[PDB]
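So the structure is just underneath, and the comments pick up after that.
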Amino acid sequence: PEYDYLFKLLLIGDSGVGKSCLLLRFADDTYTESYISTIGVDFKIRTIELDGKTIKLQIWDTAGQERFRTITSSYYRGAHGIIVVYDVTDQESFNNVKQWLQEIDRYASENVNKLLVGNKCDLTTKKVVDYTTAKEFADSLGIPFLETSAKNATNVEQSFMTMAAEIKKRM
Amino acid sequence: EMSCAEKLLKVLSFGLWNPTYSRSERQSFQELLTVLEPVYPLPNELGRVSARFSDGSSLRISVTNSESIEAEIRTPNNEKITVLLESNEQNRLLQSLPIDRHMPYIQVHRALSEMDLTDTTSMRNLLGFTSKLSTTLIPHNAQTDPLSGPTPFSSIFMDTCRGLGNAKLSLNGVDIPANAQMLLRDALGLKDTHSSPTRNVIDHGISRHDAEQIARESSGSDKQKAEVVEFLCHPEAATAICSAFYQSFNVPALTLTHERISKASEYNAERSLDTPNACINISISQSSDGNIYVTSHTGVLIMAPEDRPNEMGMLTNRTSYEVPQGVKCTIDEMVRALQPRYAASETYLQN
Amino acid sequence: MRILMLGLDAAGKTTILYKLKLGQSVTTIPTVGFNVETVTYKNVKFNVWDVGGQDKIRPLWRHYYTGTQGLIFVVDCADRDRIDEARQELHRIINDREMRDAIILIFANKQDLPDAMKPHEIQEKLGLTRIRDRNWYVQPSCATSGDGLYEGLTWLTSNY
Ligand SMILES: Nc1nc2c(ncn2[C@@H]2O[C@H](COP(=O)(O)OP(=O)(O)OP(=O)(O)O)[C@@H](O)[C@H]2O)c(=O)[nH]1
Ligand SMILES: Nc1nc2c(ncn2[C@@H]2O[C@H](COP(=O)(O)OP(=O)(O)O)[C@@H](O)[C@H]2O)c(=O)[nH]1
Ligand SMILES: [Mg+2]
Ligand SMILES: [Mg+2]
């Protein structure tokens, strides 16, 4: 055991709102559309250093299409965190953020660290969700909401480590 | 002077998997098998395959439900040659053919001589092959049907943006390179992952302008190119291309081996095997009759069963269907009209 | 020997039938019709007839009773919620005069799962213990590997 921690993070949310772009920029510091839509569940790793501890990570990515709902449930089990990502430019993806939270209750552990994220903020011209509108539902439930972007790398490192610490609290 | 088509048919008849091949020859075969494109099968058929080689020859293999394999060829001097074939446990013929069959279990295939799994390129090179092999028709219930539920064919458009230019496309044997796809992605009015095809592109298909271009930037004889143009001009064609990229077509098969699929993801995340999530290999052909057949099989690395440890392979979830003459590229019609057949197959490296 | 494989759905019948015919394990698919293969173990040929166990095609099991030399009732040692539903069908099977006389081999499949149910337990659960005047056995097995699958065969052989 060369690592001090083993955490498993799951990324759920509407399909098309950058759950992969946020998983690649955080694991590989890159961004491109040369990749095809994720089919099922993807698995990446990125070890960090916080509080002088080897925090090895095991991020699990999942599709968004309603059909992949039944198949994704078999992953909410040993989840130490759940980053319900939503597109801040697509109103639809903002409403469903509530539904993805429900799925979490039915399947993920009662004490799962819920971390909200509004990705794709660079395109402010075509944005629809005010930092206040979202933060409202977020702070209403104790969800550390942060606006990020996998393109500008805004809060990509920040909004991600937030879970790495929020989890170290229960341990 | 054995015609190109005659070669392939001869090989497949003796056994594409025959270990006696000096490997040097395996290369000689891969180049032909990848030219086989599944097309609209006749009523009493279980699968039809066509291929237009460079020597002007052509091959047409049919497979009745009685698993009867009839084949027809046409040498450069148009010499219609019909040859009845037979498949035995020796040549595994009925295996080296892109045809979904009724099997009690997911079909298992073995790659060829060198095919190895390492980088993005090594993945596509494999899928190019497996997609030309048989599969196992997987049933689907209303709960796992890619066309049921609340939002059917919802991401069909966005699934194409991040799809085109990164997939192995084929329109009547005419390979559609990267730049080619990116050109189509434009004519389809699919800019951002939130836009939808222009109202005009739906009623009239791809403008004769963009369409004609895509052809020029595609591998194929001048004669062939022209065809791709007449195809990319009908409103139906749009519905056929945007649908083939659907992401949920994998649900039917995934819900069968999604467990072993993740085990493969783990063995890679740790091994730092630089390999993308999945790969798409599409094959769209329009018979002279007018029918439009779309075959889109997706590739995904999967871990072999329990008995065979530490042996990785690739699952090929195939999805074939027809495009009714009239179905326009709209999230709605696509769901009411189309009836896709889902079938996958596991392929493991030769190690 | 004409063997007839039966049991609740998702019990692991096809997984077994084709586990012997191939040796290697395969990703079985919901049987809607009926799989019939021929395996030869212990210098003896077996004629297995795997019939679907869907709640729908359950009644078509009688169309296979006649001409049955043996009954291989596969049972999911973990699906306790339907473990009883098993004895329900099992009894209804071994009673009908058609198969009133044949050896009966009960497979305790899925012994690898945590909630595994010991054989002697399935024996009293299915209601095989109280019922005598007949030949049977409860063989522990795991289709995903092959444990007991072959011994269960050697059983049919020695007991006939
Ligand atoms: N975990 C586990 N799964 C098993 C075991 N044996 C079989 N299975 C799985 O059980 C599932 C169903 O197997 P089948 O043989 O198709 O079930 P069946 O009852 O024959 O199917 P129908 O006859 O169509 O109802 C498959 O996923 C098998 O791989 C086992 O020992 N352990
Ligand atoms: N402009 C912009 N686009 C983004 C950003 N993040 C994601 N996207 C879009 O989302 C697509 C890929 O996101 P994706 O991973 O497929 O979403 P997912 O499938 O739900 O994980 C790309 O084609 C981008 O156009 C961003 O920060 N800026
Ligand atoms: Mg994804
Ligand atoms: Mg079965």
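The numbering of chain A matches Swiss-Prot: 6-176, in order.
When the header is checked for method, it gives X-ray crystallography, 4.1 Å.
Every residue, even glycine, has its Cβ placed from backbone N, Cα and C.
According to Swiss-Prot:
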| type | residues | note |
| --- | --- | --- |
| BINDING | A:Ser20, A:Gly21, A:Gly23, A:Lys24, A:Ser25, A:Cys26, A:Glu38, A:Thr43, A:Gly69, A:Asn124, A:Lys125, A:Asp127, A:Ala155, A:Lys156 | GTP binding site |
| BINDING | A:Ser25, A:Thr43, A:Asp66 | Mg(2+) binding site |
| MUTAGEN | A:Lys49 to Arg | Promotes TLRs trafficking and TLRs-mediated signaling; when associated with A-61 |
| MUTAGEN | A:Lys61 to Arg | Promotes TLRs trafficking and TLRs-mediated signaling; when associated with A-49 |
| MUTAGEN | A:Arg74 to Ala | Abolished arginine GlcNAcylation; when associated with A-82 and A-111 |
| MUTAGEN | A:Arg82 to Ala | Abolished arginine GlcNAcylation; when associated with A-74 and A-111. Abolished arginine GlcNAcylation; when associated with 72-A--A-74 and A-111 |
| MUTAGEN | A:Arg111 to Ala | Abolished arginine GlcNAcylation; when associated with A-74 and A-82. Abolished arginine GlcNAcylation; when associated with 72-A--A-74 and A-82 |
| MUTAGEN | A:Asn124 to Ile | Dominant negative mutant. Strongly reduces the levels of CASR present at the cell-surface |
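Here the features listed in Swiss-Prot are painted onto the structure.
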{"residue": "A:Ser20", "record": "GTP binding site", "CB count, 10 Å": "24"}
{"residue": "A:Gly23", "record": "GTP binding site", "CB count, 10 Å": "23"}
{"residue": "A:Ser25", "record": "GTP binding site", "CB count, 10 Å": "21"}
{"residue": "A:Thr43", "record": "Mg(2+) binding site", "CB count, 10 Å": "22"}
{"residue": "A:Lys61", "record": "mutagenesis position", "CB count, 10 Å": "16"}
{"residue": "A:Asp66", "record": "Mg(2+) binding site", "CB count, 10 Å": "22"}
{"residue": "A:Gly69", "record": "GTP binding site", "CB count, 10 Å": "27"}
{"residue": "A:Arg82", "record": "mutagenesis position", "CB count, 10 Å": "11"}
{"residue": "A:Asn124", "record": "mutagenesis position", "CB count, 10 Å": "28"}
{"residue": "A:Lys125", "record": "GTP binding site", "CB count, 10 Å": "28"}
Those recorded positions in A:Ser20, A:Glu38, A:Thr43, A:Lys49, A:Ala155 passing the chain B Cβ proximity test, under 8 Å, are A:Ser20, A:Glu38, A:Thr43, A:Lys49
Can you give me the Cα-Cα distance between A:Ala155 (GTP binding site) and A:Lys49 (mutagenesis position) in Å, rounded to a whole number?
16
Under 8 Å by Cβ from A:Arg74 (mutagenesis position), same chain, sequence gap 6 or more
A:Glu108
Measure from each Cβ of the binding-site residues A:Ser20, A:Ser25, A:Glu38, A:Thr43, A:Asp66, A:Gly69 to the atoms of ligand 3 and list the residues where some distance is under 6 Å.
A:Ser25, A:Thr43, A:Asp66
What is the interatomic distance between the Cα atoms of A:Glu38 (GTP binding site) and A:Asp66 (Mg(2+) binding site), given in whole Å?
16
These are the mutagenesis positions: A:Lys49, A:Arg111. Which one scores highest on other Cβ atoms within 10 Å?
A:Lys49
For A:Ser25 (GTP binding site), which of these recorded positions sit within 10 Å, Cα to Cα: A:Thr43, A:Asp66, A:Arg82, A:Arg111, A:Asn124?
A:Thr43, A:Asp66
Listed recorded positions are A:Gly23, A:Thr43, A:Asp66, A:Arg111; which of them have CA atoms within 10 A of the CA of A:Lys49 (mutagenesis position)?
A:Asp66
Within 10 Å of the Cβ of A:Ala155 (GTP binding site), how many other Cβ atoms are there?
22
Within 10 Å of the Cβ of A:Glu38 (GTP binding site), how many other Cβ atoms are there?
13
Taking the Cα atoms as reference points, how far is A:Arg82 (mutagenesis position) from A:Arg111 (mutagenesis position) in Å?
10
